[PDB]
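Asker: This is the structure I have questions about; it appears just below.
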Amino acid sequence: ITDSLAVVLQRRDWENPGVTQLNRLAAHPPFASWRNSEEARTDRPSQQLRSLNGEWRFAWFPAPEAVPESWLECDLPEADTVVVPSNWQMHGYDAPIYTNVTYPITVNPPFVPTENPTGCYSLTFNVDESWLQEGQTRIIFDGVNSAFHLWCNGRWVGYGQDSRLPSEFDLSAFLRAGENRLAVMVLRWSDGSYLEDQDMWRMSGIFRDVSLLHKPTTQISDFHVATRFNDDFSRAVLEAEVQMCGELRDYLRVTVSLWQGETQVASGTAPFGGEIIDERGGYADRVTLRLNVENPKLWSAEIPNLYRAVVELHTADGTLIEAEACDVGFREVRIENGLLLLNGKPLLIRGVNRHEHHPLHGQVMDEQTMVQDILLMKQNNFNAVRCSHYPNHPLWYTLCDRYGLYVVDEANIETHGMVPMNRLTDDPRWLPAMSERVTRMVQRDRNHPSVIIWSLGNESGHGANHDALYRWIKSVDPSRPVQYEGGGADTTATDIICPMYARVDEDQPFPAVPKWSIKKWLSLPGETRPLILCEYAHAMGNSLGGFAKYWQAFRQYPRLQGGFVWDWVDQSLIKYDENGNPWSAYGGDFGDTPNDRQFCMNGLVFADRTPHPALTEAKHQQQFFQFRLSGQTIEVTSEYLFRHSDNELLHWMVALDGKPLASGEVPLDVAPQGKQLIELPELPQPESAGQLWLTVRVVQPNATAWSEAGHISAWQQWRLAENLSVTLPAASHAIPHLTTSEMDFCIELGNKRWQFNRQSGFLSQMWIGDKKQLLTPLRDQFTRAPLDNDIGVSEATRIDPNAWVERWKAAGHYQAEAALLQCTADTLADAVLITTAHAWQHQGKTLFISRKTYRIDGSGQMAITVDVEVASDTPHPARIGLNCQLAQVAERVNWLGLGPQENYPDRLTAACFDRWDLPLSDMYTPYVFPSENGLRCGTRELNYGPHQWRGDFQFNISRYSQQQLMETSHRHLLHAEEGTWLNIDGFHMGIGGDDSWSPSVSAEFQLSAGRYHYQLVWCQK
Amino acid sequence: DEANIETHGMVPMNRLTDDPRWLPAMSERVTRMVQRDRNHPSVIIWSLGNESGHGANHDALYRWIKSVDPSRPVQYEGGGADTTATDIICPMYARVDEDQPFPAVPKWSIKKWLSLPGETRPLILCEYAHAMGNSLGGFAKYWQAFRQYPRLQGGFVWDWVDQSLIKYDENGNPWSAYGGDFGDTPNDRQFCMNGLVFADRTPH
Amino acid sequence: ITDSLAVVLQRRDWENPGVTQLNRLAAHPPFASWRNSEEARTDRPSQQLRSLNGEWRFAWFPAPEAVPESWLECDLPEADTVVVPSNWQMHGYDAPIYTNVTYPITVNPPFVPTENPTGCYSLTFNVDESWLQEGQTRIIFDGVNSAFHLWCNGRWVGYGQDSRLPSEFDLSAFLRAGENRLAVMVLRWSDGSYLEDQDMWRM
Ligand SMILES: OC[C@H]1O[C@@H](O[C@H]2[C@H](O)[C@@H](O)[C@H](O)O[C@@H]2CO)[C@H](F)[C@@H](O)[C@H]1O
Ligand SMILES: OC[C@H]1O[C@@H](O[C@H]2[C@H](O)[C@@H](O)[C@H](O)O[C@@H]2CO)[C@H](F)[C@@H](O)[C@H]1O
Ligand SMILES: [Mg+2]
Ligand SMILES: [Mg+2]
Ligand SMILES: [Mg+2]
Ligand SMILES: [Mg+2]
Ligand code: NA
Ligand code: NA
Ligand code: NA
Ligand code: NA
């Protein structure tokens, strides 16, 4: 009766910040309750641990109040069978929502909306009775979003809040032998929601594991590990504190053993009872052991050396009651003199922020995925990750511990949508709620070596609640520093200056919470902390421009110790078309309102875990080896702090315009932070004209746990020389033949023919034989299909006048009208010469002026010359080039320039100058939300079909016009056009990326010169 | 002004104070006081309570106040009288010249305490000169020290009035009662009597 | 029904450190709500402020569970008339205890003892309706030791812990014009007790 919904729901615990849990047990590190040492030791699987994951019964309701009492007793008829864990929105029950800042619900804390989607989960299962006899049996919910009530065998059990941490309950008193039934009522909204405003998809359900744990009545209730070292790390002290629950008896003992794989390194045994702590005594129920270790093996992202620790609770006679264990890593994290140190050295964080997201599973995680991520990261030179913005699936930590990644554990608190942001955080009333959120995380994760920094959450302003919490940790766990960006990134609540989106050299002086250039920030009067950006280089779409600027600063300023890119994967979901075709969806794609469109897409990889081109730039900028070239010597520098170049091969090679003339292989031998000199054999001195370039690569001969054999970890290239061509084109036996008409001019030469329309002034068509070559005339082009960055947050409804796109639009760039100023033809002794002049205008203003010359000789080549003038008072144009639609369509693309991936002016350091050949398809970048893409710069020769272009330009080539791209919102809606679209740019604006909601392209990358010149050569084979 | 928190009987004393679980409870206790009394000029120091050992909960609370009300210092004696949780060294019952070196929470002579390596805070005894019955011997010793050492800024005597209650004899005669006088068990007898004045407010 | 003891006491909020209050308003400095400057200025007395101190009706029980639902509705027969504020031990209801360090009860947080002396206080009073028309009306307990539940006109209102600070509740929705009745159930032990071990008389 009191177990009745009617009654339980009476209280509406989900609308009371004062109630965050009911009868939930206390937090702690991971238990298995092994009943055998070896097992625990070898991390086998414990039988006192049982998963309840699988098929369950589900039913959905628009509101809690609509639930039926029967439910408690009996399963429903209309119930469905579902797999757990999972997100109900992923099963079509309701929609997933995608907002960033704005709360999905109405802001009226601590009130949630009357219509609050309820998910009734139920499960019937059997229990061994042996369990029922002795010991304790509890259930564990690794993750339930957002809040929920629980019943067992018809009996009300408890309540819980905080979608990201475990919830435990003692079932011991509700279990019957044999068949039992669980009834979990889960709710979308709760007061907890107010603390969970992360910019992610808003979902719900039992998205994390469910289990049962059988523990002895007298058991290990908790334990902590700590390492201490001597000044040189030649000796450590493992110190373990253990707490027990149960019946205290003098024959109880505890043994802690340290293992190095097969070897037992140290052991210690003792009886309960601590040292005096105060006037009343000590902890009778605790005990602390101290193990000494000589020449311990240190743990690091570079070399995750691990040890295993075993905690055995037993009697004096030797009888074991139970065992617990964990992996241990010897490392010391400390901030000293402005620097963040690890094991004595100063780190350089090559980090990234990462959400728990699966295109198919929603927020549900699994080993497989996790590992994928890890491997990728490692493979791309990352060494750290930030749990944006809640505690992760437990397994994660282990993996990181094992694989080697620095981690920032972050509390599940974001109140982004409040106003002002710290409205809650500065309120005592919410303190307790917040507290729970921090404390619990700590208790759970504190023994993992990979965790090196605690974080109080994200975007929640700065409030006293923070200060208090910050302090709490400090007292409880002094082994790791604490950071928090809210309220200015340098408050009393952070041990590190951890801004987000601060620029390298430019200040953004917002009131109250200005973002200084990072170099300046460091030097403010009185400032002494290290600086690490919690978020930077917004990777939304075609982005990452400027990345190198950061890396360079990082490398030059000691106190700038890196940052975490934003972010790992796109938060895109799959949908299907009627043909059962899957496609990537984003904000509003589920009729979800309100929503933030593509904003959920900012990763370096696609949800499927396929890389965006940007990834490469990252990998390159983050390499662990740095090169210097001096004469014939290569200087190599190691950015490793702990390892030696023991799996490194250096391949080098020389080529002339793509023609390889020499290669070499040299094994690396460099100590962490050391230098290696590399002597080059005498280099070739070709006569032929061209550019001589040197290229080095670093290879990993042997595979690793995270990499294959032959992995490339670093590269670098240099231009050795140049041999200017002083040659002359041999004579032609003939010369083109001009032919006027009213409409045009005709140039003929053999099978070749070119035509220029006299009204438009453009080269309208050209033939080879009887084959027309263009579907569209060759013309000047000044715009681009806006990048995400070009758009920012401008919306049709709510336009952002400073967005590039906005300006371009307003300027009429997108719709200016060309006007022939002049067009003439002339016959020279050795060729035909055409000259034109056009003007683009808009509303009486002249934006650009394009003056060209086309000169066709007897060799059949057409040389083009372009000179443009840009009004100083118009917004710098996205680009300056030409375009046309070629009638032909080929398989491959071959060029001599920067490659092979997409590269832009402010994003091309990772690219190499060579000869590339790819399939047309590869020249396209399937950004979910479409825009200008696939460009390659620094090109000297381009070949497609019978065509060849020469000069010095950048280009792109695909089947989609810029207009198409510009007019389509999803990749899945593009359809190839008739021939091949080609854009050849003399110049192209940068892409930016410092952030995606303001103009982020640096001046050096803007087309602000006023006058531009370029030349080109076109021919056929 | 002192928060309503004493866990004296725990064991060890900070059993609760060092537990997150009790944090919220404790919090309420502090926060609320502050919100209520902060505008009174007479209040010049906030105190986190009494005899509850020293626990993280304390640190957090200490900090909270500091942030919210920077106008007054915060003190707390628990756990040694000189923890990170107090702006002042505020022991109770430390002697003028003699040290009482209890393990973990020794009570140094107050003159010595001041000079410990690294110590810089002022010292004010939160409790001293136990006025139980025929007492107060030695009082002058303190006063003199106080007067001679700048950093010794005084203290609060323990305590004002006797905590005695009235009872009646059969002749309807009233009489002062103490521990166990109500059959109350267990009890601490006269210990409730340590004032400078009698409950009626008549001076000792 | 949900206002029923049977139901309310179900939860045993007094044995849960997680629950320290229910529907209690937020803390703040002292208000009078003067409606005239001068008054406030000269610290006169505000009429938006009313004392409920005086004679009330009291009844004592060895345990909460022993209370009678009737109580909610109707005053008791065996109820006594008492002055408030006051300490029930001072009226002979039970004994005052004098321990210093040692807890008066058994140490088993957050558990309190089954026999936990309950004091049922009740009060019937009249409310001007003008108050009932506009504005907000709340009640204020300057001090209740140690924990307690509250009802107004038969309706369950809230809960509170911490014997030394005020507890406030908005009555606005439970008041009727004219006659109203308050029912306050007060408890000796509560989880709060674990935080109130001062060496003083336990009342
Ligand atoms: O990828 C989204 C990021 O948004 C930033 O917040 C911006 C927000 O995008 C913008 O709409 C608003 O005008 O300004 C905010 C600046 O605080 C976040 F800060 C990032 O962490 C991402 O969520
Ligand atoms: O007036 C009583 C005072 O007792 C002190 O505590 C003593 C206690 O009296 C004694 O029985 C025990 O052995 O040692 C305690 C020392 O911590 C208090 F500290 C004072 O504040 C008074 O309560
Ligand atoms: Mg709640
Ligand atoms: Mg956000
Ligand atoms: Mg309680
Ligand atoms: Mg005491
Ligand atoms: Na640096
Ligand atoms: Na985003
Ligand atoms: Na002095
Ligand atoms: Na006393």
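Following Swiss-Prot, chain A residues are numbered 4-1024, in order.
Header lists the method as X-ray crystallography, 2.7 Å.
Any Cβ shown, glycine's included, is placed from N, Cα and C.
Below are the features listed in Swiss-Prot for this protein:
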- A:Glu462: active site, proton donor (ACT_SITE)
- A:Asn103, A:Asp202, A:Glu462, A:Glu538, A:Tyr539, A:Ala540, A:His541, A:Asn605, A:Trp1000: substrate binding site (BINDING)
- A:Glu417, A:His419, A:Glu462: Mg(2+) 1 binding site (BINDING)
- A:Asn598: Mg(2+) 2 binding site (BINDING)
- A:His358 to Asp, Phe, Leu or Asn: Less stable to heat than wild-type. Causes significant destabilizations of the first transition state (MUTAGEN)
- A:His541 to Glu, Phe or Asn: Poorly reactive with galactosyl substrates. Less stable to heat than wild-type (MUTAGEN)
- A:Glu798 to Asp or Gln: Small increase of the catalytic efficiency, when the sodium concentration increases (MUTAGEN)
- A:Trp1000 to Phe, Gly, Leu or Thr: Decreases affinity for substrate (MUTAGEN)
Asker: If you count other CB atoms within 10 A of each CB, which of A:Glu417, A:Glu798 wins among these recorded positions?
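Answerer: By the 10 Å Cβ neighbour count, A:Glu417 comes out on top.
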Asker: What residue among the recorded positions A:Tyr539, A:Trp1000 has the most other CB atoms lying within 10 A of its CB?
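Answerer: Of the recorded positions A:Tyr539, A:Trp1000, the most buried by Cβ count within 10 Å is A:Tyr539.
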Asker: Which chain neighbours of the Mg(2+) 1 site, leaving out A:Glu417, A:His419, A:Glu462, have a Cβ atom within 8 Å of the mean position of the site's Cβ atoms?
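Answerer: What remains near the Cβ centre is A:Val104, A:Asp200, A:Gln201, A:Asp202, A:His392, A:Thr418, A:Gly420, A:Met424, A:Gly460, A:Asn461, A:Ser463.
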Asker: So if I draw a 10 Å sphere around the Cβ of the residue listed as 'active site, proton donor', how many other Cβ atoms end up inside it?
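Answerer: Here the count is 20.
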Asker: Check the recorded positions A:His358, A:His419, A:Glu462 for any whose Cβ is under 6 angstroms from an atom of ligand 4, and report them in sequence order.
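Answerer: Checking each Cβ against ligand 4, the ones under 6 Å are A:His419, A:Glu462.
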Asker: Select one residue from A:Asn103, A:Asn598: among these binding-site residues, choose the one with the most other Cβ atoms within 10 Å of its Cβ.
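Answerer: Going through A:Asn103, A:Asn598 one by one, the largest Cβ count within 10 Å is at A:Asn598.
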Asker: In Å, how long is the longest CA to CA span across A:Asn103, A:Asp202, A:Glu462, A:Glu538, A:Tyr539, A:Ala540, A:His541, A:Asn605, A:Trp1000, which the record gives as the substrate binders?
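Answerer: Greatest Cα separation within the listed binding residues comes to 18 Å.
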Asker: Would you mind sorting out which recorded positions among A:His358, A:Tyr539, A:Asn598, A:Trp1000 put a C-beta under 6 angstroms from ligand 1?
Answerer: A:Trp1000
Asker: Give me the long-range Cβ neighbours of A:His541 (mutagenesis position): same chain, 6+ apart, Cβ under 8 Å, in sequence order.
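Answerer: Listed in sequence order, they are A:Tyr504, A:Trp569, A:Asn605, A:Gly996, A:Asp997, A:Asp998, A:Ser999.
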Asker: For A:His358 (mutagenesis position), just give me the three-state DSSP call.
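Answerer: In three-state terms, A:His358 (mutagenesis position) counts as coil.
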Asker: Please list, in sequence order, those recorded positions from A:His358, A:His419, A:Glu462, A:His541, A:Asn598 with the Cβ less than 6 Å from ligand 5.
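Answerer: The recorded positions passing the 6 Å Cβ test: none.
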Asker: In the three-state scheme derived from DSSP, which category covers A:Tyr539 (substrate binding site)?
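Answerer: Note: A:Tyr539 (substrate binding site) is in a strand by DSSP.
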Asker: By the DSSP assignment reduced to helix, strand and coil, which category contains A:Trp1000 (mutagenesis position)?
Answerer: coil
Asker: Let me check the 10 A CB neighbour count of A:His419 (Mg(2+) 1 binding site). How many other CB atoms are there?
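Answerer: Total other Cβ atoms inside 10 Å, all chains included: 21.
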